[PDB]
Amino acid sequence: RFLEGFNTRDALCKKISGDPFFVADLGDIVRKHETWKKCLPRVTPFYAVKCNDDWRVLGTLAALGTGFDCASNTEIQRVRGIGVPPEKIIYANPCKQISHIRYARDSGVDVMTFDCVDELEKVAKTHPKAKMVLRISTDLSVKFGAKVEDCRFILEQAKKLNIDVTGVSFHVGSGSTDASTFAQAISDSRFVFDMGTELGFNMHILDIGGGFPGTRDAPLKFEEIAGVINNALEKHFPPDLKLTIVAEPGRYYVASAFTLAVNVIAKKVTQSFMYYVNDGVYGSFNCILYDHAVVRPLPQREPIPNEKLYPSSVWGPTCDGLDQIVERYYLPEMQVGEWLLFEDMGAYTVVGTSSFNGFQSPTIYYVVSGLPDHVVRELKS
Amino acid sequence: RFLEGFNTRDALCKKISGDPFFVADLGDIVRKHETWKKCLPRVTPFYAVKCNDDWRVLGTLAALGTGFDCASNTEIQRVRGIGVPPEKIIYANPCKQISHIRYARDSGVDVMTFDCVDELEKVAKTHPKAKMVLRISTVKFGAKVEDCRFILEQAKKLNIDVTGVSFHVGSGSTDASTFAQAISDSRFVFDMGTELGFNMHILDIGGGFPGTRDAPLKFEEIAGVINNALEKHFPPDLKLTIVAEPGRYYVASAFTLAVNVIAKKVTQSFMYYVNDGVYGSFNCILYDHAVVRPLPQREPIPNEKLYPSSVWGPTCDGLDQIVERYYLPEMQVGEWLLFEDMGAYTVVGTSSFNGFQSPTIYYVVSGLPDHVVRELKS
Ligand SMILES: Cc1ncc(COP(=O)(O)O)c(CNCCCCN)c1O
Ligand SMILES: Cc1ncc(COP(=O)(O)O)c(CNCCCCN)c1O
């Protein structure tokens, strides 16, 4: 649960006294929100719940006033479960199961995305009055996003289906090494947005998606992206009382808020070492296979002046020979029972865990700050 | 639970008349065991629970008298839970967390594997009388034969009761000779142990046997090669017990996955989106190197047109893709796609990413006399 020391690492050390565990700094989320409002004041964040759905994480973003981008009936139910109103929810999954569409309608959720005519046929039969946002491609592109040269036809069909199209959205992804992708997407969005107005639609939403860095270390900084985004916005979507700009950041808000502590449960010496820890690719580190993550092990032990360092490998618990976390990283000699830390483990980690081999995912502990007493009391319930 | 039907397909059709679901034929497991006893009469199977720990699957294997290979306190707890005695359990994980070793001890489980001296130092402090089995290499696990003498000498210093040798060739074999080589290598280590005075009486040949009677390297061919090697290096003897840790062998073909087409896009090719994917049942594609084949559950029509098509999972991940280019007849949203041979390393590696829930499991039992009664009454 909640512990003290108002620094995630002191709380973690204080805690250490052999099961793996997370220390999540809810206070880091508050800080990320302050930076969002400062760098993207025109954009309302709808947190991508899929990135990390921990209840304290959702309760925190909710009290900070963010919206939520949900992808299934389960996520909508989770968000509505903590008392968040349906207007603060966007169903941003382009290809939805009919019964899930029915659940959203019955829950009061009306904004959804789509990227082809087939989806509109479903909405027509199931949630006729839904406010639909057309998601365009950013050349993940093979899977979702209508090509710009197909949008006129798609909108025509929407008119025939009597669909209330109200915006345009896109998602560049996190694999960009240049913010220019956002500028080009915002330009394409203007073109489709105008086509909708041309055909008689009430276009009032621009959704710029996710893909913003969650670790203030990455090559392409958040600030540089916000600058490129703001300029494209000024040029193609000048401020207007009928226009609302939103985004679906997921990793941006939580990547750096979670630090994982694993225990060295076994060791082999060969001059190199092999450490086995009690979390791996089937657990928290599934992010390595599914999210292309690269991790760095950090000894929890306070360093000793001139310790010798050796080429080491770190392995998960599992029988699988592919369950390897680190291939060759320099670490001082570790002892079974000591701990290794992994920072920036808040995004696409706990949500992709499985109980393969019967191992249980790490318990999550919390440290908090930057929030009112009454809100903390809600987070602790 | 149990579905009305004489077949998997028959049961499927019944039920269908849109959440994804599994139909597991417990009867296919019974037949795999019969085939095992026929081709490997000298080898006692200890089912690798990690492969698929479904409660009915375990109860069935248990009634068939198999043993169980467990990898954590959780799996030991589960097998002991259905009433299996500790002696029919082998803790086959080479690098165990201390509290887990302690748990096995307190549960009466004494046979454990190891592949280095450090693991023995832990055992000596937590489970001093455990019967230890030395696992040899065939880079994550397995001691090299060249290093076994030193390891055995250290085990004697730690007063460890080393009782055998084990190995695991894995599923990636195009040649059964790999089993012969591993059995030969095990003889070398068995002898070093006897020479140092250990009571070597267990040979554990591991897993890796095919679970789908279609694979290139057939189970019977492997059994033949194993039996010849066993005769040459480990002649019958009442003091010697030969065991194995088959996993996929027993359950791969027992499960059929039925998923629903929830969205479709046309480009003359089609893109279908189903309600299970790489984060769910198809995690096996990423973790187990599996290849799947979608089958329309719809009864075919004469000369239907077939088109190159892709199948995608329900998730936001552009990598959540099941099939790249497979010829299927035009499908409609709401229609079902079946995936056969989905019992191994599927339900165990599932996650609830994007909030999607894993498919529920239903059971049927074909080709068996009213033994069906026994299995359904557990
Ligand atoms: C439509 C959509 N909207 C938001 C996000 C969040 O992305 P993020 O980089 O800010 O966290 C996504 C993410 N999609 C796939 C993530 C896969 C991670 N391995 C999205 O599709
Ligand atoms: C030590 C050991 N024993 C048995 C098995 C079961 O193998 P199988 O091919 O017969 O099912 C294993 C397998 N471990 C890893 C499976 C990963 C699947 N992606 C094993 O290590």
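Swiss-Prot numbering applies to chain A: residues 12-28, 35-156, 164-294, 310-420, in that order.
So how was this one determined? The header says X-ray crystallography, 2.0 Å.
Quick reminder: no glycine exception, Cβ is built from N, Cα and C everywhere.
Annotation source Swiss-Prot lists active site, proton donor at A:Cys358, citing experimental evidence. Here Swiss-Prot flags A:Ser198, A:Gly235, A:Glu272, A:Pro273, A:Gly274, A:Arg275, A:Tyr387 as pyridoxal 5'-phosphate binding site, drawing on experimental evidence. Among the features that Swiss-Prot reports, substrate binding site is placed at A:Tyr329, A:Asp330, A:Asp359. Here Swiss-Prot notes a mutagenesis experiment, A:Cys358 to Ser or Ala, with the remark: Converts the enzyme into a decarboxylation-dependent transaminase, producing gamma-aminobutyaldehyde (gamma-ABA) and pyridoxamine 5-phosphate (PMP) instead of putrescine.
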> When you average the Cβ positions of A:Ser198, A:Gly235, A:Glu272, A:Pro273, A:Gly274, A:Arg275, A:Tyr387 for the pyridoxal 5'-phosphate site, which other residues in that chain have a Cβ within 8 Å of that mean position?
Replying inline: A:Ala65, A:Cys68, A:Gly234, A:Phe236, A:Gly238, A:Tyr276, A:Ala386
> So which binding-site residues out of A:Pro273, A:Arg275, A:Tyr329, A:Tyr387 are up against ligand 2, CB under 6 A?
Replying inline: none
>> Rank aside, I only need the closest one: which of the binding-site residues A:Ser198, A:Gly235, A:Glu272, A:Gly274, A:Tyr387 has its C-alpha nearest to that of A:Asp330 (substrate binding site)?
In response: A:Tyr387
> Rounded to a whole number, what is the top Cα to Cα distance in Å among the residues the record ties to pyridoxal 5'-phosphate, namely A:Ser198, A:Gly235, A:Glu272, A:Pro273, A:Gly274, A:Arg275, A:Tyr387?
Replying inline: 15
> With 8 Å as the upper Cβ-Cβ limit, not reached, which of the binding-site residues A:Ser198, A:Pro273, A:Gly274, A:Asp359 neighbour chain B?
Replying inline: A:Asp359
>> Between A:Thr294 and A:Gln310 there are 15 residues with no coordinates. Please give the Cα separation in whole Å.
In response: 6
> Distance between the CA atoms of A:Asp156 and A:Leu164, in Å, given 7 unmodelled residues in between?
Replying inline: 9
>> I'd like to know which of the binding-site residues A:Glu272, A:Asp330, A:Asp359 has the most other Cβ atoms within 10 Å of its Cβ.
In response: A:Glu272
> Looking at the binding-site residues A:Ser198, A:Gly235, A:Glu272, A:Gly274, A:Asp359, A:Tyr387, which have a C-beta within less than 6 Å of some atom in ligand 1?
Replying inline: A:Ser198, A:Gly235, A:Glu272, A:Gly274, A:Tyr387
>> Quick check for the class: what is the C-alpha distance, in angstrom and rounded, between A:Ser198 (pyridoxal 5'-phosphate binding site) and A:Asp359 (substrate binding site)?
In response: 29
>> Under DSSP, is A:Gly274 (pyridoxal 5'-phosphate binding site) part of a helix or a strand, or is it coil?
In response: coil
> What is the maximum Cα to Cα distance, in Å and rounded to a whole number, among the residues A:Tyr329, A:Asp330, A:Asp359 annotated as binding substrate?
Replying inline: 19
> Between A:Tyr387 (pyridoxal 5'-phosphate binding site) and A:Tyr329 (substrate binding site), how far is it from one CA atom to the other, in Å?
Replying inline: 8
